[PDB]
Structure formats: C-alpha cells, structure tokens
Amino acid sequence: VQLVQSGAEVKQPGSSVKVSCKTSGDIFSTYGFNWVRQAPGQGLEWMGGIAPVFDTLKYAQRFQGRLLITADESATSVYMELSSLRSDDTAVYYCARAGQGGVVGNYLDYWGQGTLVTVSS
Amino acid sequence: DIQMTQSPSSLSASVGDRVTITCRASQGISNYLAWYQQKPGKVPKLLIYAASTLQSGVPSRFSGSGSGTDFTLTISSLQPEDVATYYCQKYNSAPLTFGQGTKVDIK
Amino acid sequence: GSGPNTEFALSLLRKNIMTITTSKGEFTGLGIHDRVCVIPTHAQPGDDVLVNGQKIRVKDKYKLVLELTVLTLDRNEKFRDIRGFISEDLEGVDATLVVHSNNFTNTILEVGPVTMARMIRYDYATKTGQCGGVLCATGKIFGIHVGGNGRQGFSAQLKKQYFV
C-alpha cells in the first residue's frame, strides 16, 4: 500500500493550499481516505475524508466552509484544499487510508509520508 | 463538540516497566477505538483497533482493553523503541476525533 | 447502530441498492457494476421492471450457476463498481442485512455472525418482504437474502467469478 503525497509548501495568510495523495488504483476505487494534520509539537487533528467509490464526503466542523476534499480517478489521487490560510494552519498534512474498504469512518491503517505547509506572518 | 482525553499526558519510565495509558470518551463509542504510535520524526502507525485487536506485526507486549467510554493501552515491558507519542481515536462516526496524545519517554 | 458497518450499508443504499418491482411485488436489488444488477430468481422479472418506481426495460436476464438472477437494464445511470467488495471471508463476521423494499425502506438489520450451511445462514427472525436484502459487512458483500425458516435467514452467496 502506497500513499505518496505532494511536496512542501510555503503560503501567505489568506491564500489557499492544495495537497495531493496518490495511490495504486485498485486501492483508490475501493477504499476511503482521510486528511489528518499535526501542528509543530502538537497532536493529531482529523480534518476530513472521502470514499471515492461512493462519493462519501465527511468534513470536521472546525474546517467546514473552508476545506474542499476531492478525488481524481485518472490520477488515482485524492486531494485536500484548505483556504483562508492563517499562521495557525502551519502543520504537517497526512493522507491516511481508512481500513477494510468502502468507508471514511474507520481506523487508519496506512499513512502517507506527510506534507509540510508553512504559513508565514 | 466531543472530547477524547488521555491520561497521563506524558510520562518517563524505565526499560522493562509496565506502562498504562488511559483514554476517556465523553460519549460512549462502544469498541470503535484505535491506538496509534508516533515515534519521533515518524508518521503515526496503527497499533490497535476495535479497542483490543492488535494490528498484524505489532509486538505482543502491547495490549488494549475497554468498551464504551473508558479504554486502556498497556505496554507490558517498555522497550527503547517504544519511545513515542500514543494517540487514541474514535471512529464510531465522524468526527474521527483524536485524543490529545500521551508522550512516553525513557529516563 | 453506528460504526463503519452502518456507513457501508448507508453508502450502498445511496449508490447501489434499489427497490425492484416485478409482477410478483417489491424486492431489494443490488447493482453490481455498469448496468448489471442482481435480484432473487423468485422475483421472476419480465421485460420491464420498476427501479425505485421508474419503469426500466430489461435488456437481458439470466439465472446464475442458485435462486439468483442477473439483469442488464436499459438505464442511463451506471452502478458504482462494487465487485471488489464481493467476499467469501465470512467467519468471525457480524454482518448486516440491508433491505430497501415494501415497508422496510432504508433498513439496516444487524444479523450477527454468519456461517455456511450451501447457503449463508444468519440467526435473525426474518420477516417476509425482505427478499433481495444485501448481506454485507464493512468492505464486504456476502450475498442476497432469499428466504428463511422463521428463526434464521438464508442468503445465496455472491462470487467474483459471476461478473467478468
């Protein structure tokens, strides 16, 4: 199982960031995927998830309205786009597979390598 | 919202010590609880799901227990490679909330 | 009542599980992929069926190689490809039965552990009007409910070989 994420990003407050997560294609068409972030020295924070096979979408209330999670079958990838960036959004963003298949809400058994997003100010 | 709280938030123990970390959910989540280990500078890694089922490959010194609101992760003999932050997470339904984490170090 | 089993069942209701009406009444039907779906053979589909109340022409129908019949429908919408979920690993599994027909619309019954007996058997007092219900668990579709004896229900087993 492989989850390869896009590279580090530097952004200014008020802009937006898009992070991608690529998987094999068998996995993309059967599993769900979640976005989890981690600010420097802090804990894990669930952001949202997508199961492309069923267009299942889930968003954490804390990000509702400024987070868009999407999927592209041709690229076998899922995406997160976070807008209105503030400096407290400086964090490592993780893509993770939900277990068993067909669902967003499950334990997360494989994690991508993470993408650092640095918001200056 | 909902609270997942862990206790203690950090501890320092000796190699070979029995270590116990608890997790409390503000609402009952039956046994939809997972435990993750994040070693320094590494990505989180699934240790336990369904509250007490070991992920395959995880050493048998790790064990989980509980159902409903009160959960426990035990390391029966603390090893140097176990230095890490441990997180609980509910997945009864969204949000898939993480506890605040318990940092485990060795003197 | 929650957990990933419920989410899986609800997503299947959203994308792949329909009410199929034949001259014999309402049954639950399972879309497999493309325009292929499955119903109990007892439903005896003719040249037209209702799919959630819409009249749809049946392009092709055939029995399988066990009380299950495969229909190719003359329909615009395609089914989400759920073939990757078809599983025969059912032991140690607390399953759900998802029905969407008669008075049991959007119905998720937790039927407990399931075993082979050959059909899949589950200990749950089934009512009539649930035929076609999809026997599943998180990421796993096991079979189609085709009857019971008043204290157990029985499902015809689904296999990946049935769909090329």
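Please read every residue number as a count from 1 along the shown chain.
Technique stated in the header: X-ray crystallography, 2.4 Å.
Cβ atoms here come from the backbone N, Cα and C positions, even for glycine.
According to Swiss-Prot, the protein carries these features:
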ACT_SITE  C:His42  active site, for protease 3C activity
ACT_SITE  C:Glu67  active site, for protease 3C activity
MUTAGEN   C:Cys131 to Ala (Swiss-Prot position 1683)  Inhibits protease 3C activity on host NLRP1
ACT_SITE  C:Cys131  active site, for protease 3C activity
Whole-number Å value for how far C:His42 (active site, for protease 3C activity) lies from C:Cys131 (mutagenesis position) (Cα to Cα): 9
Separation of alpha carbons, C:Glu67 (active site, for protease 3C activity) and C:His42 (active site, for protease 3C activity) (Å): 7
Straight-line distance in Å that links Cα of C:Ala117 with Cα of C:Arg118 while 11 residues remain unmodelled: 5
Chain B neighbours, restricted to the recorded positions C:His42, C:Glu67, C:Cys131, by C-beta under 8 angstroms: none
Residues that sit under 8 angstroms from C:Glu67 (active site, for protease 3C activity) by C-beta distance, when 6+ apart in the chain: C:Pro40, C:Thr41, C:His42, C:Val146, C:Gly147, C:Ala156
Cα separation of C:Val65 and C:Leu66 (whole Å), the pair that brackets 6 residues absent from the deposited model: 7
Other CB atoms, at most 10 A from the CB of C:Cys131 (mutagenesis position): 25
Assigned element (helix, strand, coil) containing C:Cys131 (mutagenesis position), judged by DSSP: coil
